[PDB]
Amino acid sequence: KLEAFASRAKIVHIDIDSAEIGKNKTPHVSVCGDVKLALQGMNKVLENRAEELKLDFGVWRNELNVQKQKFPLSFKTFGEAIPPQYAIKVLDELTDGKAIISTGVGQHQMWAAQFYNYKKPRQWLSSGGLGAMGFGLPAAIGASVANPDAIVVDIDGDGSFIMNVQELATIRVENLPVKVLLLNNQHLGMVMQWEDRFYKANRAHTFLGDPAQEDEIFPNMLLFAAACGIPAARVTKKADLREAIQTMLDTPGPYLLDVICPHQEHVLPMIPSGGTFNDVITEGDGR
Amino acid sequence: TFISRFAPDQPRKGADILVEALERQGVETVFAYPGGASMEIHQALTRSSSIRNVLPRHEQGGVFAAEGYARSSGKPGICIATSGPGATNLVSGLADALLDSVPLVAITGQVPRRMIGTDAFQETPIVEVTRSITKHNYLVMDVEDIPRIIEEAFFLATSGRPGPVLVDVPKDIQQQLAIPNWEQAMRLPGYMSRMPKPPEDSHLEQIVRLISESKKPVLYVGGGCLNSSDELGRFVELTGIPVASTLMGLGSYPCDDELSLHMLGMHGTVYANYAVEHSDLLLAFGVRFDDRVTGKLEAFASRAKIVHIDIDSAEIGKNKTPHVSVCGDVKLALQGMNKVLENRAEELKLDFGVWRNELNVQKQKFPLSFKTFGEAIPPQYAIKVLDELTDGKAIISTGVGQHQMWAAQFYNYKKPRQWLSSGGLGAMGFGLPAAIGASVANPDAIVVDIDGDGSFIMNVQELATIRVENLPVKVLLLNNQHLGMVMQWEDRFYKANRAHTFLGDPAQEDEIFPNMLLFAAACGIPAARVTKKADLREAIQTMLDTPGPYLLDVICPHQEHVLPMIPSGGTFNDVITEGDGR
Amino acid sequence: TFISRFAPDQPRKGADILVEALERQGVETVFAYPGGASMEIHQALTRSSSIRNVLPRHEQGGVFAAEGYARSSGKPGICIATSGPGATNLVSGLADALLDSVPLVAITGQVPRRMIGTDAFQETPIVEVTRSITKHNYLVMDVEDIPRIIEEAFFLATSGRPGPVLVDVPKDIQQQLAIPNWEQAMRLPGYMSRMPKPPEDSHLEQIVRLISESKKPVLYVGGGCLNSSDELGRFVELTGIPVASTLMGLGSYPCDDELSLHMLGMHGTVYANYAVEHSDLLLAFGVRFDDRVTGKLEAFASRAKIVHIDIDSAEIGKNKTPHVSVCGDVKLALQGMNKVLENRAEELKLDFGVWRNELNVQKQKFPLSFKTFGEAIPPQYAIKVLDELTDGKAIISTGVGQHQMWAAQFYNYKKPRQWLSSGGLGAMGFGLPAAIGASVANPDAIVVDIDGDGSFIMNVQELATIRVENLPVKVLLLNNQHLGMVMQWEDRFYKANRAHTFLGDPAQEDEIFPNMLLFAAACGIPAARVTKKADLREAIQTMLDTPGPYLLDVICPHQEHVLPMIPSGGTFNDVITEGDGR
Ligand SMILES: Cc1cc2nc3c(=O)[nH]c(=O)nc-3n(C[C@H](O)[C@H](O)[C@H](O)COP(=O)(O)OP(=O)(O)OC[C@H]3O[C@@H](n4cnc5c(N)ncnc54)[C@H](O)[C@@H]3O)c2cc1C
Ligand SMILES: Cc1cc2nc3c(=O)[nH]c(=O)nc-3n(C[C@H](O)[C@H](O)[C@H](O)COP(=O)(O)OP(=O)(O)OC[C@H]3O[C@@H](n4cnc5c(N)ncnc54)[C@H](O)[C@@H]3O)c2cc1C
Ligand SMILES: Cc1ncc(C[n+]2c([C@@](C)(O)OO)sc(CCOP(=O)(O)OP(=O)(O)O)c2C)c(N)n1
Ligand SMILES: Cc1ncc(C[n+]2c([C@@](C)(O)OO)sc(CCOP(=O)(O)OP(=O)(O)O)c2C)c(N)n1
Ligand SMILES: Cc1ncc(C[n+]2c([C@@](C)(O)OO)sc(CCOP(=O)(O)OP(=O)(O)O)c2C)c(N)n1
Ligand SMILES: COc1nc(C)nc(NC(=O)NS(=O)(=O)c2ccccc2OCCCl)n1
Ligand SMILES: COc1nc(C)nc(NC(=O)NS(=O)(=O)c2ccccc2OCCCl)n1
Ligand SMILES: [Mg+2]
Ligand SMILES: [Mg+2]
Ligand SMILES: [Mg+2]
Ligand SMILES: [Mg+2]
Ligand SMILES: [Mg+2]
Ligand SMILES: [Mg+2]
């Protein structure tokens, strides 16, 4: 809700597009220009008047670090099932936060944003405004061609990954070292989450598996990779996840890791669409 | 409680539904010229007892009269035309109303729905033609939509930033019988959700703060302040900030006032442009930073903190980038700031007498000046005499050109909506039909069209309208036998090489041509010509004292130049203060 | 071999490149009204010795004069206006030229390129406004494109189905110096590849075959035949087929001819509409089957084999579905068919004397008729007298309304391009400026504007143009004090309830208002009024014999009705043959 967003703040908006300044939120101070130059100019002023300004927000930072410890990002581990949040944390660790990450769209996209510590811009390649499923695999192709010495991982969902699965042939033929971390929950997860919250878990065409063999992983993404000569593996037990990701990273060239996840996971926290901070949802899932 | 002329269960023609839709909006006057596609609407108008039609002699006269009606009253002006050639004759007025933010509802008859797209008789795709020169437009495709669309048209034309809305009505919809539903909700969810909210105290406090920290503040007021006369006046009392006005803002703050810097811009006063040039705080209230005012944008108020209050979010930062901005009604922002200024009066201790004194020095060194040659009538002097003899209380409409500038410079408008002039589009021929609409809207007022000879002849046919409607319209015709403003640019920038700016007869070069007195005589309008400056005062007095319409042909030497002049795209250092075509 | 005023390696302003581009097209006359955005073009015009400018008093007068120039000569008419309010004043003429297929090139000044889209001074997005009412338009974005775009504009305006093309020229492009390249190829590959080819003998043989097999053939000729006068005449000799003409086609076949059925349609003769109603072969040459002509489409030529020859493939089968169709120039189709008809003359043995005799029976039972009341002047009679005293050799322009119909019915045009009338859009105010353009194009011709009092006053300001340019324009003003055609529909369909159709002064109801003689006097144009039918013949003779311009105010009883009348969308069985407003 725009009226509730930063309701008691003086809003400084620096944007290179004059049409964005005051489009939704009306600022108090505005600068139409390159934020790179504005930062450089402000850094000079801040450095000169350093002893004069005496800036210290430790009281504000401490008030926030209290919220940071009371309400951190959290996930639950059920038996030996693989938490998707945990899989991304392991990838972050084993790649030292230096991987280029592309994603599809949905729950896995949010978890890839929440649980990976990107150290530099342009490590994060994700469709935000349009939010187009099927972006992750071809985007990783372009990132790898542009950065042939980088670790490139497509953190994809099973719905998003199959939309442009044909680009596996491109990856093999171009011999691109694209890694696929497929968070497979057998569902259109983000739409499933909204079904659980707002439609009493009534499923309206969000299950992506085969209802005849309901407990079978469908489709078999390993055979999609095999069809294009791309080595692949599936992991289901949380104990096996660390070595599986390590194998994906150590194996030269392309690799697909099918990471089976319980579908009842929910992306948290969640402020409902058009809501305020007082409406934030901090607990619950599809169980 | 509205009283319909039909039973709530009685079917009537769509044309009758449309006329009652106008009645329910409070419409009392329309400017409608009949044709085949709108005959039904005209029949329904004769059945209305509360709506009067003023029949113009040209639909461009109709739309310009609707503009004058609107500009002089704050109410929406309503013009009606038939399809095809009637609709296309509205186009200049639609564009004029959009560029000047004038509330206008234009209704056009259209060919029957099934004929649309077939190159039918008198068919024009007017919705397509006018989409870029209207705030919004409609093609009514069912008689059931008439109540809703008419209501949305008036709402869109008058709310937010005002503008023209065109409603295209196929003839078969006018004839179809139906029972109207006056309770339909409007379908403007996006527009209504983006309407500006009342200004927050957060933004209003910061402005009052910037005022107390500034030493050279200048008010920069425009057409957006036409409904904030009282609030702006109270704001000037509490701050003592000098007021510079745009062409569209004239009269929002009284011109004959001590703090008035008068008009700024290309032909603004030297001291108004000086104030803005050297200001440290520019309060831009209801303005759009157009090129006539700013010149070179980078040089305009180059050392000022710019506060821009505008009801249109798209105008904020469009040409000049402000430091502080408020998207809202300037009337409410002034009210909120006046409360803060009144409470913290003894705390703020606002005094800009040092700045005002620096400006009053420029005001006395470089005032508006004109030269008197023998017994020839200075046009500037004629307008000053009109100001005196009318006590600055006349409604003034103008054409476009030199006379328009002199009418802005040398008449002290005391209230907004006395000044009716085409500023953004600058359409010649506006003055006479605009005076028609202003007089119909203000039947007890003194209404004077200060027109040029080129502009006056473009819509001279509306003299018949003035006589037939018995409107007391006065015409002060500043006759220089030339397209004066274009002539002035020929003198300055093209070595006085004349390229089709002389409007007289080259065979009888020293004869006043045409004879505008006979145009007035043709329409039974008393008229006179004055040439000697000594006779001018009595001639204007005769025009004012003679009841009903009157045309005064005021002969002027054509070599006059509007001064001062900042060349297009120039800076304050480029201002031209002397010279003419002699 | 063209002779430039500049060296082939000498840079000149874009405005000079544009004027020379006009010179290289053979342009001799333009109708240009100056403003800020087109000052450079006007300066460059004074430097041309081969191009003359006729300064109108309103840009609508400018474009309508360009139309009259084009309609009366077969050459393209050229009008020029400034940006904003100048450009929007062209709009009615652009739409008029598109609906009537008149070749026209309109040039508008525009704000500098960098100002476009910023709501600059006098900015109108005229290319967007006029896209749907022009054949094509351009926004010139570089001075290098001026030669190519001007050449394409003239080519598009004059080739194929003629129409108006607008060229928008930003002011900075007019000032930029450049060396023009006059050898650039046009970029119209799609348009040029779809231009109709010469008609194949395959299609022409089939038509001549259908003629020999038919017993009731009717020629249905329109505006597309204006350049086929000789070929159509030869075609009628070889076939003996009677000729029915549209409003736009009048004069293609001589009206005072034995085989002439005169005009068909809503106000066409009973015998012309009869012929089409009962024909078995309809030769539709250069027509577009508009609703005024056809009425109810299913009933129009319901038992006829329809041959449609049109240069625009989009018109073939648009409203009426033909049996045989030829997409090409009707001039060439007539030439090809004339060869076949001349060779197989003795073989074909064409004789439609039985059909012609059946039509000549209708021609004598139901001819065009008018009634004489006392000494009041019948408008129909006034036009017949003008026809006699000018020997049918005058160029006739008209306004729109009853007088327009009577000018079509009661004048025997011997050649095409004597008839200049707004048919598709039907724009009032066309007659006077169109006569200006026709007289400039034909300075030795008798040019008469047969105008109505409503139409004449709309562009009355062009009387100043006529005097200043010393054009021998005659005005035959059929003054009925009403918007006559709308009044007629009030009488027929609204029980004579008047809805704003009276143009006089209701305070002095029996006085002729306005006094059009004083409009003419204001512009130094000799004038007279005639009221008694006995005086009419000498009055018209005086108008013709008096050198230079002349206005004749012909007072007519307003209760006249144009007859016959087939109601809109009706059939031949619905034709109204009697009655008026008495
Ligand atoms: C020959 C000629 C010469 C000219 N020379 C000059 C000149 O020397 N000086 C000059 O000033 N003009 C001149 N002009 C006039 C000119 O081109 C513009 O029309 C004028 O400068 C713009 O007026 P404005 O800035 O007040 O904006 P406007 O056209 O009046 O628009 C009003 C602005 O206020 C906003 N607004 C409307 N309502 C509200 C509200 N309730 N609250 C807050 N904001 C609101 C609108 O969104 C818009 O931004 C000239 C015109 C002509 C024809
Ligand atoms: C008040 C009023 C009343 C009217 N009533 C009538 C009426 O009773 N009767 C009447 O006829 N009109 C009447 N009209 C005029 C009318 O509305 C149309 O303008 C007219 O009927 C159409 O003329 P047209 O069929 O010849 O087509 P045009 O508008 O003249 O177009 C020409 C056609 O020929 C084609 N063409 C052009 N050049 C060539 C070529 N070289 N070779 C082949 N084809 C070519 C074009 O593609 C187009 O299809 C009236 C107008 C008004 C204002
Ligand atoms: C081309 C396209 N079609 C449909 C979309 C509508 N959406 C989504 C959303 C949020 O945009 O809803 O609007 S997300 C989503 C389901 C994502 O399936 P997953 O890839 O398996 O990922 P997960 O980890 O399980 O959640 C759908 C169907 C979309 N964005 N793109
Ligand atoms: C429909 C229209 N056509 C042409 C215009 C271009 N302009 C002008 C301008 C400033 O807009 O230049 O751009 S002003 C002008 C001439 C005014 O003749 P006057 O009425 O006699 O007044 P004055 O006191 O003598 O100066 C022309 C031709 C215009 N604006 N509107
Ligand atoms: C710009 C314009 N505005 C209105 C028009 C609508 N019409 C007409 C029509 C047939 O097009 O009806 O659709 S004709 C007409 C009245 C003509 O008045 P007159 O000139 O005196 O001629 P008369 O000999 O008396 O009949 C009007 C109002 C029009 N066509 N053009
Ligand atoms: C001289 O013809 C004439 N005159 C007058 C005074 N009025 C009308 N009216 C009329 O034609 N009505 S219509 O059937 O619905 C209609 C049908 C088709 C195309 C258009 C159209 O109308 C819109 C423009 Cl008139 N016609
Ligand atoms: C009274 O102002 C005036 N008068 C006259 C007679 N001429 C000019 N000319 C002029 O302003 N030229 S411009 O710099 O390129 C220009 C700049 C910005 C917007 C428009 C524009 O021009 C197009 C419309 Cl005039 N101005
Ligand atoms: Mg864990
Ligand atoms: Mg999924
Ligand atoms: Mg004096
Ligand atoms: Mg003048
Ligand atoms: Mg007789
Ligand atoms: Mg009339």
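Chain B is numbered as in Swiss-Prot, which gives 86-667 for the residues shown.
Quick check of the header: X-ray crystallography, 2.4 Å.
The backbone N, Cα and C atoms fix where each Cβ goes, and this holds for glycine too.
Listed in sequence order, B:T167, B:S168, B:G169, B:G171, B:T193, B:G194, B:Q195, B:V196, B:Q207, B:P255, B:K256 are the same-chain residues six or more apart from B:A122 (mutagenesis position) with CB atoms under 8 A from its CB. Quoted from Swiss-Prot for the published mutagenesis B:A122 to V: Reduced catalytic activity. Resistant to imidazolinone herbicides but not to sulfonylurea herbicides.
One mutagenesis experiment named in Swiss-Prot is B:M124 to I, and its note says No effect on catalytic activity. Increased resistance to imidazolinone herbicides. Sequence-distant contacts of B:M124 (mutagenesis position), defined as residues of its own chain at least six apart whose C-beta falls under 8 angstroms from its C-beta, comprise B:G194.
Experimental mutagenesis is annotated in Swiss-Prot for B:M124 to E, with the remark: Reduced catalytic activity. Resistant to imidazolinone herbicides and reduced sensitivity to sulfonylurea herbicides.
Taking the Cβ of B:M513 (thiamine diphosphate binding site) as reference, residues of its chain lying under 8 Å away and at least six apart in sequence are, in sequence order, B:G484, B:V485, B:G486, B:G537, B:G539, B:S540, B:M543. Look at Swiss-Prot and you will find B:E144, B:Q207, B:487-488, B:511-513, B:538-540, B:565-570 tagged as thiamine diphosphate binding site.
Looking at Swiss-Prot, the entry for mutagenesis of B:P197 to S says: In csr1-1/GH50; resistant to sulfonylurea but not to imidazolinone herbicides. The Cβ neighbour count for B:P197 (mutagenesis position), using a 10 Å radius and every protein chain shown, is 18. DSSP assigns B:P197 (mutagenesis position) to coil in the three-state reduction, outside any helix or strand.
The annotation (R)-imazaquin binding site is assigned in Swiss-Prot to B:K220, B:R246 on the grounds of experimental evidence. For B:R246 ((R)-imazaquin binding site), the same-chain residues 6+ apart in sequence whose C-beta sits under 8 angstroms from its C-beta are B:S186, B:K220, B:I396, B:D397.
For B:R377 (chlorimuron-ethyl binding site), the Cβ neighbour count at a 10 Å cut-off comes to 20, with all displayed protein chains included. The chlorimuron-ethyl binding site annotation in Swiss-Prot covers B:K256, B:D376, B:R377, B:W574, B:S653 and is backed by experimental evidence.
Counting every protein chain shown, 23 other Cβ atoms lie within 10 Å of the Cβ of B:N565 (thiamine diphosphate binding site). For B:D538, B:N565, B:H567, the entry in Swiss-Prot reads Mg(2+) binding site, with the evidence type experimental evidence.
Over all protein chains present, the Cβ of B:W574 (mutagenesis position) has 18 other Cβ atoms lying within 10 Å. Mutagenesis annotation in Swiss-Prot: B:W574 to L, described as Increased catalytic activity. Resistant to imidazolinone and sulfonylurea herbicides; the structure shown retains the original residue.
Under the heading of mutagenesis, Swiss-Prot lists B:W574 to S and annotates it as follows: Slightly decreased catalytic activity. Resistant to imidazolinone and sulfonylurea herbicides. Annotation note: B:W574 (mutagenesis position) sits in a helical segment as assigned by DSSP.
Over all protein chains present, the Cβ of B:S653 (mutagenesis position) has 17 other Cβ atoms lying within 10 Å. Secondary structure at B:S653 (mutagenesis position), taken from DSSP and collapsed to helix, strand or coil, is coil. What Swiss-Prot says about the mutagenesis result for B:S653 to N is this: In csr1-2/GH90; no effect on catalytic activity. Resistant to imidazolinone but not to sulfonylurea herbicides.
As a published mutagenesis entry, B:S653 to A appears in Swiss-Prot alongside the note: No effect on catalytic activity or sensitivity to herbicides.
While the structure shown retains the original residue, Swiss-Prot records the mutagenesis experiment B:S653 to T with this note: No effect on catalytic activity. Resistant to imidazolinone herbicides but not to sulfonylurea herbicides.
Swiss-Prot documents B:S653 to F as a published mutagenesis change and attaches the note No effect on catalytic activity. Resistant to imidazolinone herbicides and also slightly sulfonylurea-resistant.
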Taking every pair from B:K256, B:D376, B:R377, B:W574, B:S653, which the record gives as binding chlorimuron-ethyl, the longest CA to CA distance in angstrom is 48
From B:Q487, B:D538, B:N565, B:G569, B:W574, B:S653 (recorded positions), the ones whose CA sits within 10 A of B:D376 (chlorimuron-ethyl binding site) are B:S653
Here the binding-site residues are B:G511, B:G539, B:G569; the one whose Cβ sees the most other Cβ atoms within 10 Å is B:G569
Taking B:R246, B:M513, B:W574 as the recorded positions, those within reach of chain C by Cβ under 8 Å are B:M513, B:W574
Listed recorded positions B:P197, B:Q487, B:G511, B:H567, B:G569, B:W574; those within 10 A of B:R377 (chlorimuron-ethyl binding site), CA to CA, turn out to be none
Out of the binding-site residues B:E144, B:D376, B:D538, the residue with the smallest number of other Cβ atoms within 10 Å is B:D376
Minimal Cβ count within 10 Å, across the binding-site residues B:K220, B:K256, B:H567, points to B:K220
If you count the other CB atoms within 10 A of the CB of B:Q487 (thiamine diphosphate binding site), including all protein chains displayed, you should get 26
Restricting the recorded positions B:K256, B:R377, B:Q487, B:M513, B:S653 to those with Cβ under 6 angstroms from ligand 7 leaves B:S653
Of B:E144, B:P197, B:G511, B:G539, B:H567, B:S653, the recorded positions whose C-beta sits under 6 angstroms from any atom of ligand 11 are B:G539, B:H567
Rounded Cα distance, in Å, between B:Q487 (thiamine diphosphate binding site) and B:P197 (mutagenesis position) is 46
